[PDB]
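Visitor: Below is the structure I would like to discuss, written out as structure tokens.
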Amino acid sequence: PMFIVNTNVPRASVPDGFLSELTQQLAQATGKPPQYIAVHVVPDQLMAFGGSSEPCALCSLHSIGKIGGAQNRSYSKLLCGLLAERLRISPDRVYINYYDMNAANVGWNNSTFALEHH
Amino acid sequence: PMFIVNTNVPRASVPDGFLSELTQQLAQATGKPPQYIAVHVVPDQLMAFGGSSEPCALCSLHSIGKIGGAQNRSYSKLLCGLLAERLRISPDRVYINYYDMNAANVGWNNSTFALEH
Amino acid sequence: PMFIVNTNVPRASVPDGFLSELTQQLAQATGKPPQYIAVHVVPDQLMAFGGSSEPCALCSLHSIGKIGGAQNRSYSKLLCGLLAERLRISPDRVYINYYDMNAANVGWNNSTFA
Ligand SMILES: O=C(O)/C=C/c1ccc(O)c(O)c1
């Protein structure tokens, strides 16, 4: 799984340990080994949410499977809680786009995760 | 709705009220309250369009609904219009990827927009 | 086609000619004319892959068609090769998301591709 956070919170406000905590907590939430998890945090962004430049975040989570109604609600509670506690961003100023990727459409290590056909 | 612009135009060339302008214009175009509109502008990018580093932009518009053939051409005229006028980017050097998101696949406020099941 | 690379490799390590090489090689691999290929490289990113900050890349390739099982494997071999040779990123620390775009969902030049 791959998690990206873009935010107008400044770099100096991102705590030591943030990327490792996201890695661990995502591995736990998705039931996937942490070796697979990629995390990417982009601070100091020029952004508005509702026309206002109070802290906010635009995020994406891409996974092959483990995406769905109940699961995505759990991920949102986890990730919003982390963004609130660590970055001081209000949960109602956060969007997370969830993408259930097909294995054939994820490249890795010179190939893709679809090894069965064609 | 969420609109993201990545561009090689420098930061100093982005006008002070551009984020506010995009917000109001997208609210009107989509018929959604501005409170739901998020805008993200990323200047000074290392990018090329057709092998050239003249001004260009790579963009995305995500919405739950209000995405489709006729609507998207309307969004393209509006957004290219704004990019040309405000950032001085030729419309033929802009790409906009449109995504019609399912409510269940958009997280917000500790949950998603799918409150029904 | 639109190709984006986000990486923690520093800007100073991106070699002269990298965007041109990406453009030319994507044109060759996808068949599409180079005049319409857009490439975007974002270095110096705060990133981890498997919990480690050794060099890594998160990438996307969007194309109207030319996306599929065998074609995507070929793109991955090409693009991981370039990231390995040019940016010194191990291929097993690269993810590439492939998107087959509907022409009505791609804006360009005041309109769409449909
Ligand atoms: O990134 C995008 O928004 C898509 C751009 C694009 C532009 C021209 C093409 O022929 C194509 O397949 C895709």
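Chain C uses Swiss-Prot numbers throughout; the residues present, in order, are 2-115.
Quick reminder: no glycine exception, Cβ is built from N, Cα and C everywhere.
As annotated in Swiss-Prot:
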type	residues	note
ACT_SITE	C:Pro2	active site, proton acceptor
BINDING	C:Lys33, C:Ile65, C:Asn98	substrate binding site
MUTAGEN	C:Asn111 to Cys	Causes formation of interchain disulfide bonds with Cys-81 from another subunit
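Quick one: how deep are these features, and who are their neighbours?
Guide: Counting only same-chain residues at least 6 apart in sequence, those with a Cβ under 8 Å from the Cβ of C:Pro2 (active site, proton acceptor) are C:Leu27, C:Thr31, C:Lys33, C:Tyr37, C:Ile38, C:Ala39, C:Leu62, C:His63, C:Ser64, C:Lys67.
Counting only residues at least six positions away in the same chain, the Cβ atoms of C:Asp101, C:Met102, C:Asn103, C:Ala104, C:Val107, C:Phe114 sit under 8 Å from the Cβ of C:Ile65 (substrate binding site).
The Cβ of C:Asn111 (mutagenesis position) lies under 8 Å from the Cβ of no residue that sits 6+ residues away along the same chain. C:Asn111 (mutagenesis position) carries neither a helix nor a strand DSSP state and counts as coil.
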Visitor: Against chain B, with Cβ pairs under 8 Å, which of the recorded positions C:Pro2, C:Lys33, C:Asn98, C:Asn111 show up? Give them in sequence order, please.
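Guide: Near chain B: C:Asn111.
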Visitor: Kindly point out which of the recorded positions C:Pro2, C:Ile65, C:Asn98, C:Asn111 have a C-beta less than 6 Å from some atom of ligand 1.
Guide: C:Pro2, C:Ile65
Visitor: Once the chains shown are all counted, how many other Cβ atoms turn up within 10 Å of the Cβ of C:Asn98 (substrate binding site)?
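Guide: Within a 10 Å radius of the Cβ of C:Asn98 (substrate binding site) lie 18 other Cβ atoms.
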Visitor: Do the recorded positions C:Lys33, C:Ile65, C:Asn98, C:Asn111 include any whose Cβ comes within less than 8 Å of a Cβ in chain A, and which?
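Guide: It is C:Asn98, listed by sequence.
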Visitor: DSSP secondary structure for C:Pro2 (active site, proton acceptor), reduced to helix/strand/coil, please.
Guide: coil
